[PDB]
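Have a look at the structure below before the remarks.
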Amino acid sequence: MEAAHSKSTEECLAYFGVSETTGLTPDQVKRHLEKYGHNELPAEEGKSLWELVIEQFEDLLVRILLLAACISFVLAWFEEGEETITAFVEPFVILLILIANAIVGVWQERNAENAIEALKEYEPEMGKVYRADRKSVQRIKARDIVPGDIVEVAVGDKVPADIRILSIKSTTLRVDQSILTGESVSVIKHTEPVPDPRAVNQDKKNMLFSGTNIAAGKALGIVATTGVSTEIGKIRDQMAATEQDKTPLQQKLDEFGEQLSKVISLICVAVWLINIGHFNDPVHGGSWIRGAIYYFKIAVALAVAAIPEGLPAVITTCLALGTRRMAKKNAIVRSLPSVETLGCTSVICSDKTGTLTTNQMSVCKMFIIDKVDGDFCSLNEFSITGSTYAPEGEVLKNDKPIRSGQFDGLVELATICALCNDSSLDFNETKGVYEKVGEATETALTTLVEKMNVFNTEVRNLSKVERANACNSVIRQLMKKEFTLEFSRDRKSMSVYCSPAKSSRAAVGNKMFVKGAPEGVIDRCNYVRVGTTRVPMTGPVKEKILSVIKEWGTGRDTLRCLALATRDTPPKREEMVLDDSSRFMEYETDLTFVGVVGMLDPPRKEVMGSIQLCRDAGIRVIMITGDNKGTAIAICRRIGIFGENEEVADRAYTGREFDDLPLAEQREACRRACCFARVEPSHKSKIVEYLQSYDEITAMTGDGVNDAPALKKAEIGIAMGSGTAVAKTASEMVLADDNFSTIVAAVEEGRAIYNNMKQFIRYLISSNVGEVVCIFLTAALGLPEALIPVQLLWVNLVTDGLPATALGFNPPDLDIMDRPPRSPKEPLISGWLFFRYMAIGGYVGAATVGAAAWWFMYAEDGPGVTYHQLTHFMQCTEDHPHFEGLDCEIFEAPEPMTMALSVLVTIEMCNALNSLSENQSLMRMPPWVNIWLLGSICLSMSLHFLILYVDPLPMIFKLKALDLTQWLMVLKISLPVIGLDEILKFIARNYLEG
Ligand SMILES: C/C=C(/C)C(=O)O[C@H]1C(C)=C2[C@H]([C@@H]1OC(=O)CCCCCCC)[C@@](C)(OC(C)=O)C[C@H](OC(=O)CCC)[C@@]1(O)[C@H]2OC(=O)[C@@]1(C)O
Ligand code: NA
């Protein structure tokens, strides 16, 4: 039964055909188990180790590298020679990267925990049932529990399934439904049916939800639903059905792989098309076995030259360090790729209480009735100082200190606040401050009566701990609390039944003290306290009361108002049913209005400016609160969301108003709203969807399992540090200090990181562009290989990895938050920038190839080989007289490759400096603006010389130490790359900035 809350206890027992006294028969247990299944959320997909390794080879680029590893392995096999010490090195390194890449991918899934499995933390192992096969209670496995089962719970027990309460054996039953919401304040349950079939869980006062705890009491019930059909199971299904898209960077990177694959293939065809002329070569002569190895050697090199092998490592490093940085700013980011998404945040939906505000309640104002004389009326307004829970403050009338005891109305006022209260104070000796015990709202009343002191009790003589509950205890000794009628949202109030102390043999003198929302309470007030006297409630007076309430709540005070009334003649104790909470409003009628208290939940000191930062950054901020629409709007105006005098009729909605709109007007409302009050449980997810329908990168806050699907759906789900474990696991970021300002600080940091990420991404890919051209040129012209896979890998992983990493430490722009959010579809390289790297790559490709060609020709250490024979170097071993001179093995010399490599390295060191700013020249933004970058370049070169001198290394990379003259030639051809980019930057700054 999904609607068991609306059904009577007799109807639920009738439905399943079960006896409350005996329970389900063994046949019924069988039939119900087979029908509804076991009481458990389905097990997650057990991704095996082998299946996990395979996923690491599903990426397009790692498959290309895998293919390039195979050809390299085959070529390292089928070869003539005895020097295999530098043959199987190349295919082994490529394989090592793939394996190392596969190791990391497995290490992540090993440590990653999804929120769906975090929900299984809330399903207990055991559960107690009554079945017909036994007299006493039998504790069985909770998964074996079925709908229709008669279950028993007690204090400490974790509720095994969604249960319709049948009988409460103890006096009262308190349940901790904190895993659903955030308020750990235990709620009271009953057995009477809840009329509304479409009632929310908060109002289902006769249900026990799977996962919650019995704070107090012991009761018997019948299982309504199990497994995924429970409230927590229905949430699990929503999360499982929620499909989270990849971050914009991941979508661009994936796009990059798709296109890099095409290019790689295209080039291969191009190389073949250029060498079509080999079809006109005689079949007799030459070597088709050496001609094939050449075309396969350059193929392997082409792949390695294309893939930014070091990029996924550099990205991860930047994010991990940024995460550590954000952690110090109270922002705990859980997913590394979410850092980018965080910087693209266009809309931030934050809860008010605890985040936008301090959740530190404090009574600021209050008023009683001073005089009612016909059409004439006067109130007595007061003000209270001190915003802390400490009993340190005074009461003022017109800014003048007054004694509360001199007002009879205020004595009754304080009496209500002390007795109609389930909270208290406690001075912490460890911290040294007064902390709250219970609800923040009720505790604010506890603090108030300590400041008022209507009886002028000697409180300056007491200690610090005894000072906490002083004036309260004085009032408690006056009236004896018989019982309390709990709060309920249907009547929005609570009350306490009290009898006088000195009254052992009497039945006359009882009083009821009511508190709650002003509207409902005042409507039930037929009388008015004027000091000790009482007058009938009249029109003009009632309006005078409601007006001030409207002013305090909707004004710049933004106060939450509570109405306090007393029932002078409460119904007889015997004529009251304390189990039927439906009759409570009736019990709280014919009241006498005493006064109204106004309390403030002050906004954080940093929220005001943080909101403004968002306005500057084009980030819309939406408030979600429990306040009424009027107060909600007022608080928005106070914190700067709304202009103090701007129209907001179409920018603020209640949950009910939002439901009354058609689906078309709902989507429209979300694109312009900034304030949601009294929101219904399903609305957070709905709002996110609508925001996503406008392609908004949405941030969303929450702290309970109720908000879990919304947190998972939003691009950046945000959880509170004081929040639940499931909410945290369902989020992308955790606010350690629960502060809204932490969010904004995180977004700014998110922008700074991605800007630097744009740099080393474009820097590394730019290098790969130049490398490919080098491989293409050396294949098109038919030149000996200038750069080999082993060398290119060292560059892309180490030599260029260090400057790339350093580019992630580039100083952020000063106008970071003075710019609109970045469009997710904004490409990393396009337009004139595409042309720049198109030119730079062409330069690098020519410089590296040219440097190798320079050694074969116009070099002293090199031969006098002409161009015509350098392109036909594969024919020197056969057609000797055509190229008579030196040995044919000189075409495999290590010197020209070192010249190419050193040029590649040097240029990329220069291009790293060119990557400090996109358009700003080095004359405007010097290289020493980034000290980390300069240090990285020094290290990269030190590692370059490392593999040039340390004997085991230059053999592996096929390198030889360059002469001073040769090194000069490297600088002659490398350094002017700065001038080239400088010109291109100059063209961008003066002929494109429109
Ligand atoms: C490693 C070497 C090059 C070949 C390369 O990256 O491939 C291209 C390709 C994949 C794109 C291009 C490259 O285009 C070429 O260089 C083609 C010329 C071929 C010359 C050879 C002679 C026959 C990028 C690299 O060119 C330069 C000019 O910047 C820019 C950009 O890249 C980005 O925006 C960064 C990716 C996150 C992408 O156009 C990108 O694909 C698109 O989806 C984007 C948006 O990605
Ligand atoms: Na999410």
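Keep in mind that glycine also has a Cβ here, set from the backbone N, Cα and C atoms.
Under DSSP, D351 (active site, 4-aspartylphosphate intermediate) is assigned to a strand (E or B) in the three-state scheme. Cβ neighbour count for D351 (active site, 4-aspartylphosphate intermediate) (all protein chains, 10 Å cutoff from its Cβ): 25. The active site, 4-aspartylphosphate intermediate annotation in Swiss-Prot covers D351.
The secondary structure of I307 (Ca(2+) 1 binding site), as reduced to three states from DSSP, is coil rather than helix or strand. Residues annotated as Ca(2+) 1 binding site in Swiss-Prot, with experimental evidence given as evidence: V304, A305, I307, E309, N796, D800.
What Swiss-Prot lists as ATP binding site is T353, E442, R489, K515, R560, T625, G626, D627, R678, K684, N706, and the listing cites experimental evidence. Secondary structure at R560 (ATP binding site), as computed by DSSP, is strand. Within the same chain, residues at least 6 positions away in sequence whose Cβ sits under 8 Å from that of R560 (ATP binding site) are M361, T441, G553, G598, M599, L600, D601, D627, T631.
A C-beta separation below 8 Å, combined with a sequence spacing of at least six in one chain, links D800 (Ca(2+) 1 binding site) to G310, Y763, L764, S767, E908, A912, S940. What Swiss-Prot records for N768, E771, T799, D800, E908 is Ca(2+) 2 binding site.
The Cβ of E309 (mutagenesis position) has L65, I97, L793, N796, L797 as same-chain neighbours under 8 Å, each 6 or more residues away in sequence. As a published mutagenesis entry, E309 to A appears in Swiss-Prot alongside the note: Interferes with conformation changes that are essential for ATP-dependent Ca(2+) transport.
A mutagenesis experiment is reported in Swiss-Prot for this position, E309 to Q, and the note states: No loss of calcium binding. Strongly decreased rate of phosphorylation of the active site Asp residue. Interferes with conformation changes that are essential for ATP-dependent Ca(2+)transport.
Note on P789 (mutagenesis position): other Cβ atoms within 10 Å of its Cβ, all shown chains, come to 24. One entry in Swiss-Prot concerns the mutagenesis experiment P789 to L. Its note says: Almost complete loss of Ca(2+) transport activity because of reduced Ca(2+) affinity.
What Swiss-Prot notes for the published mutagenesis of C876 to A is this: Loss of ATP-dependent Ca(2+)transport. For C876 (mutagenesis position), the number of other Cβ atoms no farther than 10 Å from its own Cβ, over all displayed protein chains, is 21. Annotation note: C876 (mutagenesis position) sits in a coil segment as assigned by DSSP.
The number of other Cβ atoms within 10 Å of the Cβ belonging to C888 (mutagenesis position), over all protein chains shown, comes to 15. In three-state terms derived from DSSP, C888 (mutagenesis position) belongs to a helical segment. Under its mutagenesis entries, Swiss-Prot includes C888 to A with the note: Loss of ATP-dependent Ca(2+)transport.
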Those residues of the chain, 6+ apart, with a Cβ under 8 Å from that of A305 (Ca(2+) 1 binding site): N768, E771, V772, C774, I775, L787, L792
Lowest local Cβ density (other Cβ within 10 Å) among binding-site residues: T353, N706, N768: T353
Entries of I307, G626, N768, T799 (binding-site residues) sitting next to ligand 1, with Cβ under 6 Å as the cut-off: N768
Fewest Cβ neighbours within 10 Å, where candidates are the binding-site residues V304, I307: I307
Surrounding CB atoms that lie within 10 Å of the CB of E908 (Ca(2+) 2 binding site), all protein chains: 28
Cα proximity to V304 (Ca(2+) 1 binding site), best match among recorded positions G626, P789, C888: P789
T799 (Ca(2+) 2 binding site) versus recorded positions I307, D351, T353, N706, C888 - nearest by Cα: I307
Lowest local Cβ density (other Cβ within 10 Å) among binding-site residues: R489, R678: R489
